[PDB]
Amino acid sequence: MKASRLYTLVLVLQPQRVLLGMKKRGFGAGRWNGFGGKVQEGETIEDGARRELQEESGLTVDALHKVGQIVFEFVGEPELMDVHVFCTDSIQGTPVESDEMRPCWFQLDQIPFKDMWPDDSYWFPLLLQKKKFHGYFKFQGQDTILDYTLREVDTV
Ligand SMILES: Nc1nc2c([nH]c(=O)n2[C@H]2C[C@H](O)[C@@H](COP(=O)(O)O)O2)c(=O)[nH]1
Ligand SMILES: [Mn+2]
Ligand SMILES: [Mn+2]
Ligand SMILES: [Mn+2]
């Protein structure tokens, strides 16, 4: 039995493109990713996801929808990362670079998998098919998956 810490991840997914951010520092630096971070005390998970989206990309959205949950375990770390993944297609402003992230749009036939976390190759296709998922990935370091589970679910 391990304890887990709550994190969010937000994908701005439009009909032909997705917004990703190049992580400029910290965890997963150097990889394109959705926007997110630790959930803070008192806020709902969804509101924490909205907050991190605004902080990291400048975008303000009224609502998100839950699309998945991924649990990450790292060799040598007792604490699991419980990542709650959200989408929206509805935005109303322009992305702006923050200290954490440089946003960039990618066409949906140019998803930059080689420059994303390795696990994204497994679950991101489900997100694109509008399927809900639960995943678990155990990493050695940043690059090597030792064990994983991925399942489509009807509710997140
Ligand atoms: N796409 C993707 N995102 C991840 C993985 N692991 C991981 O912590 N994240 C996200 C969750 C959070 O949005 C962010 C980590 O929190 P910070 O932004 O506070 O460093 O990275 C992963 O393997 N793939
Ligand atoms: Mn953040
Ligand atoms: Mn972050
Ligand atoms: Mn934060």
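The way this entry was determined, per its header, is X-ray crystallography, 1.4 Å.
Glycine is no exception: its Cβ is also placed from the backbone N, Cα and C atoms.
Swiss-Prot has this to say about the protein:
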type    : residues                                                                        : note
BINDING : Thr8, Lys23, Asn33, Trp117, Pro118, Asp119, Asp120                              : 8-oxo-dGMP binding site
BINDING : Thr8, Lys23, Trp117, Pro118, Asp119, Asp120                                     : N(6)-methyl-AMP binding site
BINDING : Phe27, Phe35, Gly36, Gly37, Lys38, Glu52, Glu56, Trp117, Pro118, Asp119, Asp120 : 8-oxo-ATP binding site
BINDING : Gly36, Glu56, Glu100                                                            : Mg(2+) 1 binding site
MUTAGEN : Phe27 to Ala                                                                    : Reduces 2-oxo-dATPase and 8-oxo-dGTPase activities
MUTAGEN : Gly36 to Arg                                                                    : Reduces activity by 97%
MUTAGEN : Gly37 to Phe                                                                    : Loss of activity
MUTAGEN : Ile45 to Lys                                                                    : Loss of activity
MUTAGEN : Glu56 to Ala                                                                    : Loss of ability to prevent DNA damage. Expected to cause loss of enzyme activity
MUTAGEN : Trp117 to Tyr                                                                   : Enhances 2-oxo-dATPase activity and greatly reduces 8-oxo-dGTPase activity
MUTAGEN : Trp117 to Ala                                                                   : Greatly reduces or abolishes 2-oxo-dATPase and 8-oxo-dGTPase activities
MUTAGEN : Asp119 to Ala or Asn                                                            : Loss of 2-oxo-dATPase activity, reduces 8-oxo-dGTPase activity
MUTAGEN : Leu150 to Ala                                                                   : Reduces 2-oxo-dATPase and 8-oxo-dGTPase activities and increases thermolability
MUTAGEN : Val156 to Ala                                                                   : Slightly reduces 2-oxo-dATPase and 8-oxo-dGTPase activities and increases thermolability
Ask   = What's the CA-CA gap between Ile45 (mutagenesis position) and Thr8 (8-oxo-dGMP binding site) in angstrom, rounded?
value = 7
Task = State the count of C-beta atoms found within 10 angstroms of the C-beta of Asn33 (8-oxo-dGMP binding site), not counting that atom itself.
result = 21
Request  = Under 8 Å Cβ to Cβ from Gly36 (mutagenesis position), same chain, six or more residues apart: give me those in sequence order, or none if nothing qualifies.
outcome  = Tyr7, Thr8, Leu9, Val10, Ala49, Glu52, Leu53, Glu56, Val83
Query = When the Cα-Cα distance from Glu100 (Mg(2+) 1 binding site) is computed for each of the binding-site residues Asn33, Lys38, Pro118, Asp120, which gives the smallest value?
reply = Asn33
Ask   = In angstrom units, rounded to an integer, how far apart are the Cα atoms of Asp120 (8-oxo-dGMP binding site) and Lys38 (8-oxo-ATP binding site)?
value = 19
Ask   = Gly37, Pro118: which of these recorded positions has the sparsest Cβ neighbourhood within 10 Å?
value = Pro118
Remark   = The number of other Cβ atoms within 10 Å of the Cβ of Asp119 (mutagenesis position), counted over all protein chains shown, is 18
Task = Give me the largest Cα to Cα distance among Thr8, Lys23, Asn33, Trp117, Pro118, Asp119, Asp120, the residues the record lists as binding 8-oxo-dGMP, in Å as a whole number.
result = 18
Ask   = Hey, does DSSP put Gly37 (mutagenesis position) in a helix, a strand, or just coil?
value = coil
Note = Same-chain residues at least 6 positions away from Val156 (mutagenesis position) with a Cβ under 8 Å from its Cβ, in sequence order, are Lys66, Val67, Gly68, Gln69, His84, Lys132, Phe133, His134
Request  = From the binding-site residues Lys23, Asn33, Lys38, pick the residue whose C-alpha lies nearest to the C-alpha of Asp119 (mutagenesis position).
outcome  = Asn33
